[PDB]
Amino acid sequence: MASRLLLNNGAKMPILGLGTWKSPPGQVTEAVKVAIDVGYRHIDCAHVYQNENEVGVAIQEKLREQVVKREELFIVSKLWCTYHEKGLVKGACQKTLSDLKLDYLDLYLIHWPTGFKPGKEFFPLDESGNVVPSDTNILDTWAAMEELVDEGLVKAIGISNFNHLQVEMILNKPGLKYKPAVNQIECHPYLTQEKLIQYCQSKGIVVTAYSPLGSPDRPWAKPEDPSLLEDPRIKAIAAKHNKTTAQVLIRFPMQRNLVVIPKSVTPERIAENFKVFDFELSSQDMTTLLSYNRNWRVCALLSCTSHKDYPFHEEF
Ligand SMILES: NC(=O)c1ccc[n+]([C@@H]2O[C@H](COP(=O)([O-])OP(=O)(O)OC[C@H]3O[C@@H](n4cnc5c(N)ncnc54)[C@H](OP(=O)(O)O)[C@@H]3O)[C@@H](O)[C@H]2O)c1
Ligand SMILES: Cc1ccc(C(=O)c2ccc(CC(=O)O)n2C)cc1
């Protein structure tokens, strides 16, 4: 299978990338160095992860050492919710660039459709605990992203956690300049996303699947939660192919024409997660994995459920 797919800005995106959410700042530099050494060309980052400086240290070292060329890397980041105001977008992007030590991003995503009140707090709360919204709508934030493209700061722009109506809102924006190149959404056998994926792909929007392993390190994990990596049905499929369960879970979205971004700080797993290009899941395997859908979410953005733009009320 090809290592990259074509986006609608004319650029190629590596279908496998390294996730950084929850990667401790003390381990993430090594994690990214190892990833690049073992063949990863695509790194998924966010300002809200508060690790971008350390990730940047890794990228910069690998560039300086000429292990890789900048043009061979695909570096993605995301605009946090407290930055949706038009006057804050450029600055947010520039802070991310400075931390990553880059002069451009290959892809910059609106992290969530929900804008929040600007300030130091990433999740500003009222006295009663609800998130305080921004009055900036998704379409104006989109115009600000487009400006980032026209200023040379980012090669492509996209969205994340947009439901199909919100994607539709962007595609229908009056005077729309650039279409979203990507929608990055949670996807795995317990949330299969057939509808949203089909819609985006029908529009020429590439989908990136996050939490492909079910995010076993998520802070809110509970024992009664389903566990992909421990699912004996999935372990049986892996066993049949002489691969690991994680490898199956990574190959799964690839064969759906999705980009996938498993996260690890463990060097051995970083390497293991990358050799997915040497085997194929059967159509039967694929349909079987799809049959496991429970509509179960790792990231439900639970503090935002009353936000006018909360993505997950809608079926898809
Ligand atoms: N746009 C968004 O809103 C959004 C939301 C969530 C995630 N994301 C992106 O998607 C990335 C991946 O999602 P995620 O971090 O939620 O979780 P994930 O990639 O599904 O799972 C990461 C967890 O799996 C473990 N793991 C990795 N490889 C393994 C293997 N081969 N065998 C066993 N365990 C393995 C990791 O452990 P170690 O790290 O200890 O090895 C870590 O605890 C994130 O890092 C982030 O970049 C984006
Ligand atoms: C209670 C609470 C509130 C907010 C967070 C939080 O900041 C959060 C939730 C999901 C994610 C991953 C992503 O959006 O990429 N983050 C970074 C976590 C926990």
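According to its header, the structure was obtained by X-ray crystallography, 1.8 Å.
Yeah, the Cβs are placed from backbone N, Cα and C, and that goes for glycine too.
Residues or ranges marked as NADP(+) binding site in Swiss-Prot: 10-19, 211-273. Here the Cβ of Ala221 (NADP(+) binding site) has 12 other Cβ atoms within 10 Å, regardless of which shown protein chain they belong to.
Under its mutagenesis entries, Swiss-Prot includes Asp44 to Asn with the note: Reduced glyceraldehyde oxidoreductase activity. Counting Cβ atoms from all protein chains shown, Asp44 (mutagenesis position) has 26 others lying within 10 Å of its own Cβ.
Among the sequence features in Swiss-Prot, the mutagenesis site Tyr49 to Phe is noted as follows: Complete loss of glyceraldehyde oxidoreductase activity. The number of other Cβ atoms within 10 Å of the Cβ belonging to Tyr49 (mutagenesis position), over all protein chains shown, comes to 20. Secondary structure at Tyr49 (mutagenesis position), as computed by DSSP, is helix.
According to Swiss-Prot, the active site, proton donor annotation covers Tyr49.
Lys78 (mutagenesis position) falls within a strand when secondary structure is assigned with DSSP. According to Swiss-Prot, the mutagenesis experiment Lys78 to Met carries this note: Reduced glyceraldehyde oxidoreductase activity.
One entry in Swiss-Prot concerns the mutagenesis experiment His111 to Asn. Its note says: Reduced glyceraldehyde oxidoreductase activity. The Cβ neighbour count for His111 (mutagenesis position), using a 10 Å radius over every protein chain in view, is 20.
The annotation substrate binding site is assigned in Swiss-Prot to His111.
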Worksheet entry | Neighbourhood of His241 (NADP(+) binding site), C-beta criterion under 8 angstroms, separation at least six | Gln247, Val248, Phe279, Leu281
Fill in: Subset of mutagenesis positions (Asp44, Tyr49, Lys78, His111) lying within 10 A of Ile261 (NADP(+) binding site), CA to CA, in sequence order
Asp44
Worksheet entry | Among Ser211, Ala221, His241, the binding-site residues whose C-beta sits under 6 Å from ligand 1 | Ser211
Worksheet, complete the sentence: Same-chain residues at least 6 apart in sequence with Cβ under 8 Å of the Cβ of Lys78 (mutagenesis position), in sequence order, are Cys45, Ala46, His47, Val48, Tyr108, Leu109, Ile110, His111, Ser160
Worksheet item: Counting Cβ atoms within 10 Å across all protein chains shown, which of the binding-site residues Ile261, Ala271 comes out on top?
Response: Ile261
